[PDB]
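Written out below as structure tokens is the structure these notes cover.
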Protein chains: 6
Amino acid sequence: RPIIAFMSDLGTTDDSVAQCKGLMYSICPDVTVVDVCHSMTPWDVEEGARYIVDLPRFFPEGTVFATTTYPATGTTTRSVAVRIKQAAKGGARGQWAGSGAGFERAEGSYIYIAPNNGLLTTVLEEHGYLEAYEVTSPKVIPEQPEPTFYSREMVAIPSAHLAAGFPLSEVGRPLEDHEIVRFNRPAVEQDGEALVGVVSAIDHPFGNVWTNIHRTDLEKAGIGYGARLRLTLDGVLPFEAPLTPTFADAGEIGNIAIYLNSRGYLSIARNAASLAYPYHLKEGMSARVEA
Amino acid sequence: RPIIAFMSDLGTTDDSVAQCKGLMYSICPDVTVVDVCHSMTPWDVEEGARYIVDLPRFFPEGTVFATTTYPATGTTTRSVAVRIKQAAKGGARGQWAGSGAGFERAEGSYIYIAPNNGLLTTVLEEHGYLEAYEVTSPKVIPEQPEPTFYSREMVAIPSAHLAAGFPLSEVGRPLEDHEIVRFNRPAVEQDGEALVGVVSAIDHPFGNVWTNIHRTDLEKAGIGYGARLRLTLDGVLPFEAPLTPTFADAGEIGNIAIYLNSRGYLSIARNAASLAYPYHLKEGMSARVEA
Amino acid sequence: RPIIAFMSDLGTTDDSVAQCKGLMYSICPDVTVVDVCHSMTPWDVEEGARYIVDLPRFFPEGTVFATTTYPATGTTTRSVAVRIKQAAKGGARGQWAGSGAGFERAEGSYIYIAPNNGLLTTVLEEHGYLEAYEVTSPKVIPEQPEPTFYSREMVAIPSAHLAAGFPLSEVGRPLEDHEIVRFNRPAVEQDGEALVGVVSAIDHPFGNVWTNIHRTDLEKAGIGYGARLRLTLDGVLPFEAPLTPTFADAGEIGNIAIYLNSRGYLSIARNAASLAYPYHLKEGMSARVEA
Amino acid sequence: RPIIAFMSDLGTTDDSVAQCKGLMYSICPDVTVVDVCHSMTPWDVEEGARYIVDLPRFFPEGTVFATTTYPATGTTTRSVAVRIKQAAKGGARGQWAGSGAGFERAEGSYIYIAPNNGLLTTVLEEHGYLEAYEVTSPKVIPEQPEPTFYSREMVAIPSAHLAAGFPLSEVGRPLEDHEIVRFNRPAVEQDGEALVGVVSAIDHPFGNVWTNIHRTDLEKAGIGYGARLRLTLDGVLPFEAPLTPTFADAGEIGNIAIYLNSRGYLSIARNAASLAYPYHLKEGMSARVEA
Amino acid sequence: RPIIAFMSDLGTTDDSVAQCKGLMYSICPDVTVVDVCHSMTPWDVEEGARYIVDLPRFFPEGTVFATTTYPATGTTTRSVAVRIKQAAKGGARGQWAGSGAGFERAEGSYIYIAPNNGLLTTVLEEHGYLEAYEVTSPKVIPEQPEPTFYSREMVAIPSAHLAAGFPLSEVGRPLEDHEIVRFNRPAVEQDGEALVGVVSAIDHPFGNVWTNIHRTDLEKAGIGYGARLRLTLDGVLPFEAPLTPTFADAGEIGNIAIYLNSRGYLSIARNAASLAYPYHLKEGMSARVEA
Amino acid sequence: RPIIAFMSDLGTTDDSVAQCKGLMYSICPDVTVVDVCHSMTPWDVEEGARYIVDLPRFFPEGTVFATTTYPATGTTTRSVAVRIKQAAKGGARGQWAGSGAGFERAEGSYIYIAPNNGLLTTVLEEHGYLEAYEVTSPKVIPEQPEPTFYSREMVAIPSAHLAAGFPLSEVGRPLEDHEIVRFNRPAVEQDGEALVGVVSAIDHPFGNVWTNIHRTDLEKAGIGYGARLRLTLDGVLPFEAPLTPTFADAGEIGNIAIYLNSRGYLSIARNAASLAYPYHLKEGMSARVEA
Ligand SMILES: Nc1ncnc2c1ncn2[C@@H]1OC[C@@H](O)[C@H]1O
Ligand SMILES: Nc1ncnc2c1ncn2[C@@H]1OC[C@@H](O)[C@H]1O
Ligand SMILES: Nc1ncnc2c1ncn2[C@@H]1OC[C@@H](O)[C@H]1O
Ligand SMILES: Nc1ncnc2c1ncn2[C@@H]1OC[C@@H](O)[C@H]1O
Ligand SMILES: Nc1ncnc2c1ncn2[C@@H]1OC[C@@H](O)[C@H]1O
Ligand SMILES: Nc1ncnc2c1ncn2[C@@H]1OC[C@@H](O)[C@H]1O
């Protein structure tokens, strides 16, 4: 029962994803293809990273993550296939996912395959890796790859072989760490008592505002649930609420909640109302938080 | 062979649904997860209800419906899990779904699990139920649920246990009928000869206009197929057409068709043209029909 | 391991696709339903055709394509079910899909079931067919089909029977060629030595512009890779670039690439930037190319 | 004391109109320049005609109307200057404008100067004319006119000379009637009992809907104030109301009023609410009235 | 040198305002018509009132304000014409307007003529009046007024007569105070020591936000310039700044300024940037201020 | 008969402009106020400059240009009042404006009064100046200026005094050239045979594209009417046409015209169609022209 969890920038409007999947079932008949999402901003590797980084703990060990935005499609670039180390806890607390105490996931239990364009930056940062290979073997990629469709040729296709039991180390040569492209993650800076970050994401479809200010950034400033915060967005929008676990703690529908999102990050929202949408709050806006 | 049909407000733009599915495949390795849709207006329980009420007769017996919009996520609230009674005939004529004479579905064959926020109102109204349980057992939900993600913790996760054969009566204590939250459904009023309802939905992607005026409401003012009807929307934009089975009966493309939709309700459309969109017709607009 | 690849105009916003899938699993329990897309412009048979024409080669043999926009729903019209002949190579070079030299598909290995409304025009043209039948048997369609939902009644339900091994020739009588509705595709017309076609698609989500000017139209005009092209769109907007295999060949991010798409047609893009969106380029705009 | 009323497509966003006015005050120091409007759809002669046809009876005798959209700017074309015959009664009843019994205007009291591109079609149709001259004399136009600004050179400038008392017959040679460009006006057709016209204008800023069905057309099918009428727009959106003098006769705010507008034409509106805007009703939509 | 200052809801897109002006010049040839604005939300008497209430002090004595939105056009309603009492100081400090110490205006120096529909509510409140009359005399209005155009018939035309020296008291009978329709203005309400009002206007084209919280409301709460204010808008968006005289006091371009507008009310802006537009702030949003 | 030509950023939607004008008539009873435009992008001094720079030749000598966007309102900044030197020819040719050979305007014949914020940069660059004074005298400005309305206090008010004959040199102290704020005009660069500039303006309401590439830039590259040009916009849109005097020279409606606009600058448009609007071409886009 192999699983490919499939995240791409291919959209939901044509047969692009179906082509990949058709090939996945062709190569790995017993595969279950699980869509992550296909609507990421094309070529936004940092956004794509966000949709794939917290996946492992939710999936059975041995799951293969075929994750791709491939702007360098048709070039001599080749994908990277990595076996991660830690599946890694997560969420507002830092816990295993599932009922009871959650599913503890073994180490070295997930493979990601992606363009080597930095899409896996946070995956490697947060999970670490045991081994990483360039995907070159004609056994797992086309000998004549479609130039404009490396997401299919260099990710979907080899992902299905990996899911089918194709040995990871046989995809091509091992890559040294410096050969794995990374994008830079701008740090949350200490600017006084304040933590200064950005709006990392508008949380669709709700219009919640996600920051790159992590629980760990907060914990080491002393900020926990109950702490009375000023969260300033866009330089000019204080917001003031206690840090609370959830939206409803804000009381009346529409009230401001400052909370920790399911990924573990400082967030702001309204209670059963959209914060971001009516006021056109966007990713990239500044986010400062002080107690 | 078990099936969970999954309806949420989680959107299709990030890994939220994928996190749920990964846990569903984790808990119930043989499961098939069928998306209903994930694009409902967040927190709009009445709209979510529309997407799930007609589902049972389409699905194999034993299907679990994991249905969720969870505005009260992170609160002490707990989901309700119900075995419905009748799968119930549906459509313009009221029939079993499928080839030949349709597939008759044994009673008690489907479980819904949902926030106990009234999402299941029309499910219970239309199918009845045999048993209802609060979902509280740590065998089916996290001991430390993500405060902001009860749709995962309190729906997706225990739905997978239910699909995996976890005895329904073991999820929590039985709920009495008055403990199951219901929303109020606006009645269709008789106003003289007229029937007064509402545009209950714009039928995307076609821009057909669905009202809450049922066929039973029509055959109460004498109205069957063939009847010249006047249908006014938003109080001002009126329409005249016979009540016909389908769009093409309007004749020319763009012509107004008044019909019964596939859920049995008085609707208005253009034949192979959008009615709602050019005129920005919206859900919530008054709808009056008179013969 | 039966597969139904499912392409409809049903959208992704309600339970319509789920109703179809439920019945698919009801009828063929071991089936895997693979979504192609569901977001096509309703009733645009030419567009629906693009999303289905090059599917066969990507899918395991025996795959059934359930492909439907059904504007004549509720009429006396009946679907056509065809077994196509050659699975047919594609891409910018014309190959079999997959790793290695790709995966050859035996002839007569795929069935399409569709409204008989021309949706299968390009499938038949490109693949040929071995047998075509009207879908009328109450073994495979409802005796009382829902008038407004033939996509489910006359495509979804019967496709599942076909996926389950119901003999194709027993679905109804054989259709002669002339009985299979076709749409006409406008030809690429000559104007001096310029090729005049149309923008056949904006390739979402990338904003690439696809024209109906094929590789054959080009190399029949002595235009090969490396050729300096002037591409005018909408009779106004001119672009000049050499013909190149892929986007990154344009050089800097945002530079114009004129290339052949993964479907084999003259297309235009910005490199890792969206061309169509900032300029509000649309399907149906004229496209003129010249050396 | 001379007045030039100035209607152009020059917009209100730059100094274009101001350049015209400066020259108008330069040439005719005592002049009063009255803006009609400057926001007409560029090059839409029929729309510009609407803005100028009803003007004469409102203005003191001797007023010059400088009316211009000039798509043929910079060509050998020359403006036409005409002394109209009758100032003509107007409105729903047809009357002189002003207090008491209105201000009767002597015949031959108004001059229009315009591109000879049909802008004056309805002016001539409704007022008749006494004399018409091509505007060519270097005493009233630049010897070296700005190619792209004939609205200034060939309208604003000579209009100011005319206001300054430059003899009209001295502007150029007389034009014969066939040399004055006219546009074709769609006739109002009798279709059974119905009258078929068009939405001739959306009446901004109110979103009232003006048709080209005249009161004379109405009192030809027997229709006067009080008559229950059915009015359909865009073929599909029909409306029923008595024909009433004014909006408030509809009773409640938002209620449909069918009336004769201030230019004598069958119109539809809501009472103190916008009709056109919520429904995106547009000029050019068919309009059928039947009693 | 008679002046009519003209404020209507007639828009700037057709000949409506020009028809009025033509008649104004017909009746009072030496008149200067000064446009206030013509773009007010149709029928929004409260909004119309804002554009006219502080005019008198800026205008030469004897100016007539012809001020009209006329939703009850064509009814038995007649306009009111009033001579106001004190021309009344204004601004953020309360002064006479002009160079030097400004220009004092004699009392009883201005006439407003308007629908009797409350448009003059704040004019009367702020200025008082010496005399008020119903406008009925066929000397100043048409005997056959155009039903849909009372703004012209019952405001424009009679204002020109008044501008021309037609005795005010001869326009019709005197109206008692109670006969002059007033609208109610919602009060700034107390909540703790916070002032709760509304966004009374988005100050176009700047995107400044004007509230109905007046200088008096503030310094009645012990809020003076230099006071640190928290201004929450729409019950969501918080801003903090000291109260300052002007925008540039915020410092950097784009910084928040909370200030008193040139009309004397608490307002909020970005310095030389638009506040309202990026945040889609609207008139009618709640505005809460607190020290 | 003094004239104030009045250009501001005050908009057309409230009483702001009327206040200024009221004061202008108060101070200079016999004044004619001529609106330039009031809809400039607030605080965009370069845009405002464009609306005022070519004004003088169109106006009678002695005209006063009250031109203002005043983001530094309420500060210790004071306006500059300048008497220009050359009225300066203009247009595609470089000619005097008016009928015959045009109105030659004497030198030193126009005064501009503006904030000293660089709004007059091009005015001074193109016309030169004879004298310039800071506007400080309480005879021409308020002693207590409205902080947020320096466009009225420091421009409209003193402009009316200047129009009334108030001696220019008495407004305040002479300013040295270095005290007159200028904005930088980026030069058109010679990059080969090419002239590289920008899109300086979208020419509303037509959607023509104006560049800052001047006839003088062209003449000294040898480019005149008839020259076959490639005009590349936005780096990726060649356009190719001869440089022609006017739009119609492009032939068919919608054809590309490259021409010299009425201000003397290289421009591109379609013939009686909008170039900029359908494709969302904007100011600030690159503009290269080569023969
Ligand atoms: N204009 C463009 N530029 C660069 N890459 C593009 C592109 N359009 C699609 N792709 C890539 O092709 C493989 C997909 O993943 C997508 O990122
Ligand atoms: N701002 C908000 N307020 C309340 N509930 C929210 C919310 N954002 C997401 N959810 C709920 O979190 C679980 C999802 O199903 C969603 O309904
Ligand atoms: N207004 C309309 N006119 C014609 N066909 C319609 C329609 N709405 C839905 N359908 C068809 O019903 C089956 C779906 O595939 C869809 O194409
Ligand atoms: N649909 C409508 N309802 C009510 N009044 C209207 C209207 N259209 C224009 N007017 C009024 O006619 C005089 C103008 O001032 C305008 O307010
Ligand atoms: N938010 C703002 N910031 C700076 N100046 C502003 C402003 N709103 C209006 N003005 C200026 O006030 C005088 C007008 O000319 C305008 O430019
Ligand atoms: N692109 C274009 N094509 C044709 N005429 C145009 C044009 N832009 C402005 N004008 C005309 O130039 C004089 C104005 O009145 C306007 O109609």
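Residues 8-298, in that order, are what chain A shows, numbered as in Swiss-Prot.
Per the header of the entry, the method used was X-ray crystallography, 2.0 Å.
Yeah, the Cβs are placed from backbone N, Cα and C, and that goes for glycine too.
In the three-state DSSP scheme, A:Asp210 (S-adenosyl-L-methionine binding site) is classed as strand. Residues or ranges marked as S-adenosyl-L-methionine binding site by Swiss-Prot: A:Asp16, A:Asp21, A:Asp22, A:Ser23, A:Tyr77, A:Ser158, A:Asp210, A:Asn215, A:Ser269, A:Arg270, A:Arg277, A:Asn278, A:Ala279.
For the mutagenesis experiment A:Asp16 to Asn, the note given by Swiss-Prot reads: Loss of 5'-FDA synthase activity. Long-range neighbours of A:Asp16 (mutagenesis position) (same chain, six or more residues apart, CB within less than 8 Å of its CB): A:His45, A:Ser46, A:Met47, A:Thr48, A:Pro49, A:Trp50, A:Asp51, A:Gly55, A:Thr75, A:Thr76, A:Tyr77, A:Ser158. The secondary structure of A:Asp16 (mutagenesis position), as reduced to three states from DSSP, is coil rather than helix or strand.
Looking at Swiss-Prot, the entry for mutagenesis of A:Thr80 to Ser says: The 5'-FDA synthase activity and the affinity binding for S-adenosyl-L-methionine and fuoride are similar to the wild-type. In this structure, A:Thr80 (mutagenesis position) belongs to neither helix nor strand by DSSP; it is coil.
Counting every protein chain shown, 26 other Cβ atoms lie within 10 Å of the Cβ of A:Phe156 (mutagenesis position). One entry in Swiss-Prot concerns the mutagenesis experiment A:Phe156 to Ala. Its note says: Weak 5'-FDA synthase activity.
DSSP assigns A:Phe156 (mutagenesis position) to coil in the three-state reduction, placing it in neither a helix nor a strand. Looking at Swiss-Prot, the entry for mutagenesis of A:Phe156 to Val says: Weak 5'-FDA synthase activity.
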Since the record lists A:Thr80, A:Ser269 as recorded positions, which of them has the fewest other Cβ atoms within 10 Å of its Cβ?
A:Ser269
Expected list for recorded positions A:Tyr77, A:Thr80, A:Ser269 against chain B, Cβ threshold under 8 Å, sequence order, is A:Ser269
Would you mind reading off the Cα separation of A:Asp22 (S-adenosyl-L-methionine binding site) from A:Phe156 (mutagenesis position), to the nearest angstrom?
12
Close-lying recorded positions around ligand 2 among A:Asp22, A:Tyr77, A:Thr80, A:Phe156, A:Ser269, A:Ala279, where CB distance stays under 6 Å:
A:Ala279
Please report the Cα separation of A:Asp210 (S-adenosyl-L-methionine binding site) and A:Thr80 (mutagenesis position) in Å, rounded to an integer.
29
For A:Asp22 (S-adenosyl-L-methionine binding site), the three-state class that DSSP assigns
coil
Inside 10 Å of the Cβ of A:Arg277 (S-adenosyl-L-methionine binding site), count up the other Cβ atoms and send me the figure.
25
Those recorded positions in A:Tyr77, A:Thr80, A:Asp210, A:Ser269, A:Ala279 passing the chain E Cβ proximity test, under 8 Å, are none
A:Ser269 (S-adenosyl-L-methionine binding site) falls, by DSSP collapsed to helix, strand or coil, into coil
Taking Cβ atoms only, which of the recorded positions A:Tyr77, A:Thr80, A:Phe156, A:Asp210, A:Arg277, A:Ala279 fall under 8 Å from chain C?
A:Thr80, A:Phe156
Can you tell which of A:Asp22, A:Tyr77, A:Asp210, A:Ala279 has the most other C-beta atoms within 10 Å, given these are the binding-site residues?
A:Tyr77
Give me the CA-CA distance between A:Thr80 (mutagenesis position) and A:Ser269 (S-adenosyl-L-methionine binding site), in Å, as a whole number.
33
Cα of A:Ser269 (S-adenosyl-L-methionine binding site) to Cα of A:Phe156 (mutagenesis position), in Å and rounded, measures 33
Round to a whole number and give the Cα-to-Cα distance in Å for the pair A:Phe156 (mutagenesis position) and A:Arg277 (S-adenosyl-L-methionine binding site).
41
